[PDB]
Amino acid sequence: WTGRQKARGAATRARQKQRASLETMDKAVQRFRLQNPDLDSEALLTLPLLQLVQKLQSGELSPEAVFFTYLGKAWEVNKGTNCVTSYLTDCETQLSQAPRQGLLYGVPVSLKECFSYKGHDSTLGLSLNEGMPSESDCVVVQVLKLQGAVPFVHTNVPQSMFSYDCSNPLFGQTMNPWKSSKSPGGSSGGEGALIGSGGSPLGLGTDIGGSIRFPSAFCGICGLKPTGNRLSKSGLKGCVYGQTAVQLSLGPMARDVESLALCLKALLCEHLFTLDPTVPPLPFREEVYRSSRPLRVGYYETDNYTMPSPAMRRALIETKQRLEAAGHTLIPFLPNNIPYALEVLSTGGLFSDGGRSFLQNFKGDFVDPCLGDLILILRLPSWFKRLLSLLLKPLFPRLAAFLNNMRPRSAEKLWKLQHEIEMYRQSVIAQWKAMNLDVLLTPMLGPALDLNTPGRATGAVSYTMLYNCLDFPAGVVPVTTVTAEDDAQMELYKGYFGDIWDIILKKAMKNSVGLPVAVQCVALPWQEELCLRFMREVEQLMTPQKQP
Amino acid sequence: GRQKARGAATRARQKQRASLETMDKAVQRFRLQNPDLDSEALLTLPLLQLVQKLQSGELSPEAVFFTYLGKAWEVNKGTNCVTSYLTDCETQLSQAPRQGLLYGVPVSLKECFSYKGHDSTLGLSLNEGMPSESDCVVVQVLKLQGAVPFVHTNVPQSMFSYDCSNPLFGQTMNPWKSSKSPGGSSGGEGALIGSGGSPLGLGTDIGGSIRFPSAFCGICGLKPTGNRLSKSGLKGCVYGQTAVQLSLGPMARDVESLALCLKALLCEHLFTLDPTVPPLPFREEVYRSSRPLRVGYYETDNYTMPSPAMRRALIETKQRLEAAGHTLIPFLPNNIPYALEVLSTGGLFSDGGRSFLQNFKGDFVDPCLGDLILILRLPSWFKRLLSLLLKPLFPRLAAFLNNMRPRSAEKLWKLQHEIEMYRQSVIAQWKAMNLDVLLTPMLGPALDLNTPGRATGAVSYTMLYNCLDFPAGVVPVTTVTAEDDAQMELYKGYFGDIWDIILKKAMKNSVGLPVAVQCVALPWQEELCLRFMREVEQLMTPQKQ
Ligand SMILES: *[C@](O)(CCCCCCc1ccccc1)c1nnc(-c2ccccn2)o1
Ligand SMILES: *[C@](O)(CCCCCCc1ccccc1)c1nnc(-c2ccccn2)o1
Ligand SMILES: [Cl-]
């Protein structure tokens, strides 16, 4: 499996398809601008989604104007970020058929590459998925269209999507819009970079360990990861099938909280519930989202696993203080047994089979540098992972724990693991109830890491993956930017373990002055609305300008 | 080495016995003080009217409680369905919230519903003398709704059986005929409710365990979508198996009781006490709807040959539905053999039965489990070899055996994905015919005692819907006639294997026994399923409403 001829051909075809996509976009944009030289494109692009939707609904703005202006912006920002892999060809005719009463009528939407779109590949950056066009739209894409939205691009992902960087051997490397030496986060990185630079008002991503929340935080936009089965995953392209211990979740990314709420409201409709009867038909509860009642907010400033950067810590602390001044009750709270939840439950659930299924995607392919040593490590014989685990344990317990829990096991041992996950979930729910919390405020990893380092700082997924394990809805809101004072204090950063993950993270988070920093908002399962209500509160207190 | 298990049986039997004497003493005191109460009339009131009389003050909770307690005690004498009297229920009786939707309603509980201070043995020695620390969530919710859970009812050992006997409390009998099984695993519930000793009960179902007892005993039952109700605090024997989900649900004498129970359970108390349950309140208007339905139906699953009674029940129900304005459409979910032999069996026994078997170490194996334990205990290589040998002549037996082997997490992932895609397949098949609901035969009449464990094939009609995770319920529609029974002599299964042979003899001698049909809707469509069951009930037994 050393021959790369097939992988080379795939990359050649994918690069040509991307190139032609971009040229097509460029021509449509130019043809539109010629016919409409007087359109104030800037005013349109800076309209918050809610106002854009309202102008589309009234006819003040035509769907064509919104579409081509956003298309032009996407084409331009793509020049510096390489976030767009494919222009969704037929979308110009979808545009002229958008249901006029849709809650998203005329809204251009960007899709992580894994959302199946009829006639396009969802490569996931893998050569084995190239030249295999989807034969239908996935359910959420169908629902977006029935709501009058216009999906227009596929955006880049790191190879296989199992990464919080954003590069692959087919379409190459996506860069942070704020600083080209920084990762935009991942795996919904193309989305983060496109939306964070103003090239799309709304995107969909997916999240199994933070893949909606990393790019949102790194690129300074809002993102929500719902409860796993709140939205349909039917028709999504994946790399691993039937793993249910740690469920994948899909959700919106956008420039403000109102936009995520609008998106969930449009998605959680009869169309969705009929197209996919396996989704519990819970309508979006607007009144919970709009509530202005005082909250009991649990919080922590560190999970004692990944030492927060000075920027993360300042962000958390200032938010906590504004929430208290606003009349909320802030209560110290830390989910129990985080090291166990991350090392045993999460890692174990994601790699119950030693990585064998996951590795099947890589046979004969290039392994992108952004994946670090993951593929090499997964490839290690089970016995040798175990032996290495016992050796590293006295020195680097964190590294030993991960290694040990990435081993293959029987169905019997997986049942045991699944029961522990269920019990862990109940244990954190009980802590929460005993403290009578409404929501939970936590740090969110930031600022953006240097390109090619996320794959070498696996420990830093601790803040986000805990909530995939727990399957609680969790969103991120940008609340500040790194100051020079913050950046200089990185030199004093040691990490709790001082292993290679802490060493890499320390270096990767330096030189980040000016970069956005977020906090994370969490609520109980199926409480997406309450989670958004809290996010809305945070956004309003930290960045009052984002709301009318 | 079963001495400890004999001690467990001795202790359990003493507790059951003391529980029964306590019940009798309280019933005798109450009667002496209330010699003029019309017990007959109270006991026959449909639940809806009983609830209204408790709510209006026309009937006292004490009167209802002690009247049912006496009835439960009496019917237990011929069925052995009660394992425990829930010690503090009399004080719950006096603190029962007046505003509750179930105010003063005595409720029976399958033994796996944890009740503070009580064992949930599952008929297993290893669970004896391990009292629950607290009530399970559904019990908490019942009490918050003013209901009074008053007994634990019997289950077959481990609950993985559709008969109802275990080494601790012994064998439960069908109230209609003492030589017949009450079904299972919610068999105690079936026996108790079917003989009038309780107006409402809760069971669980992973392969038909709410529906068998309901059909065999001539009552109504609903198996909701797996995660519609909270399983928090439920006692189980296998943990972490998520391919085929356990579901919990109500059993009662009529459909309206089932809808009332779901309505009372699907409240803020439940959703707050167990946030992992999607907070979907009961949708009254779907339940109450009177719009004509597109009803898919089959007379047979081409897997278990229906008994003449089952077939007649299905056809008569179909005709009555057609005459009532509904559209009947022939429809059979695709690849049922696959769903049963590969998906369901493989899902239930992905580990070759090792987790299951753990419960039986040092314990007796009830005869009602047949050869299940012995078979599961065989080495994988031997199940495989035996499977290849059976395949030419007995493909059904071969398929089950081969799919009960242990496998890696990798293969379990593959299996889980196949279950998911099969669900999508049947849903697409269902939507291509634009169905609202699906009408199917339900296994019946009740099998002779100790035969269910030897007629595993017969779970075909029920287990398909655990695999697919669709709400499914059963409604009694007729009784076995002299002709139905005589026609059993002509009965031939499609396979001619031992399961077909056992079933044929097991369903004979059933004159007068109840027979049901099964109603099915799509995931999360419990209300539509109940709407349909209500219709079947109204059309086939008009006096229930
Ligand atoms: C993202 O959530 C992935 C974010 C990075 C997660 C890294 C997790 C980890 C844990 C232990 C060792 C190494 C790495 C995401 N988005 N999509 C997906 C995904 C994953 C699997 C299948 C489909 N999609 O992950
Ligand atoms: C009932 O639904 C069980 C009914 C009988 C199912 C027999 C299935 C079968 C399949 C293949 C070979 C042999 C037998 C029920 N109720 N509760 C449970 C249960 C099961 C496991 C754990 C907890 N509860 O099953
Ligand atoms: Cl669910």
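For chain A, we keep the numbers from Swiss-Prot: what you see runs 31-578, in order.
How was it done? The header gives X-ray crystallography, 2.2 Å.
Heads up, the Cβ atoms here are built off N, Cα and C, so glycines get one too.
In the three-state DSSP assignment, the secondary structure recorded for A:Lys142 (mutagenesis position) is strand. If you take the C-beta of A:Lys142 (mutagenesis position) and look for same-chain residues 6 or more apart in sequence within under 8 angstroms, you find A:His184, A:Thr185, A:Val187, A:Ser217, A:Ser218, A:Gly220, A:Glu221, A:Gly233, A:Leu234, A:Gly235, A:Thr236. The active site, charge relay system feature in Swiss-Prot is assigned to A:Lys142 (among others).
Cβ neighbour count for A:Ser217 (mutagenesis position) (all protein chains, 10 Å cutoff from its Cβ): 34. Annotation source Swiss-Prot lists active site, charge relay system at A:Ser217 (among others).
Annotation comment: Swiss-Prot describes A:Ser241 as active site, acyl-ester intermediate. According to its DSSP assignment, A:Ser241 (active site, acyl-ester intermediate) is coil. Of all Cβ atoms in the shown protein chains, 37 besides its own fall within 10 Å of the Cβ of A:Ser241 (active site, acyl-ester intermediate).
What Swiss-Prot lists as substrate binding site is A:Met191, A:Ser217, A:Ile238, A:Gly239, A:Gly240, A:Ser241. The Cβ of A:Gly240 (substrate binding site) lies under 8 Å from the Cβ of A:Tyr194, A:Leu475, A:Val491, A:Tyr493, A:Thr494, A:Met495, A:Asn498, each of which sits 6+ residues away along the same chain.
Under its mutagenesis entries, Swiss-Prot includes A:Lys142 to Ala with the note: Lowers activity 40000-fold. Lowers activity 70000-fold; when associated with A-217.
Quoted from Swiss-Prot for the published mutagenesis A:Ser217 to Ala: Lowers activity 3000-fold. Lowers activity 70000-fold; when associated with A-142. A coil conformation is recorded for A:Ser217 (mutagenesis position) in the three-state DSSP classification, outside any helix or strand.
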Pairwise CA distance, A:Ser241 (active site, acyl-ester intermediate) versus A:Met191 (substrate binding site), rounded so that it is a whole Å: 8
Residue with minimal Cβ packing [other Cβ atoms within 10 Å] among the binding-site residues A:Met191, A:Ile238: A:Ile238
Other residues, Cβ within 8 Å of A:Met191, A:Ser217, A:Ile238, A:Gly239, A:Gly240, A:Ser241 Cβ centroid (substrate site): A:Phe192, A:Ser193, A:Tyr194, A:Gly216, A:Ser218, A:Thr236, A:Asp237, A:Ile242, A:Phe244
Annotated recorded positions A:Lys142, A:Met191, A:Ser217, A:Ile238, A:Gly239, A:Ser241, filtered by Cβ under 6 Å to ligand 1: A:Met191, A:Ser217, A:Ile238, A:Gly239, A:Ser241
For substrate, whose listed binding residues are A:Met191, A:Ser217, A:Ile238, A:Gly239, A:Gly240, A:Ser241, the greatest C-alpha pairwise distance in Å: 11
DSSP three-state assignment (helix, strand or coil) for A:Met191 (substrate binding site): coil
All-chain count of other Cβ atoms within 10 Å of A:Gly239 (substrate binding site): 25
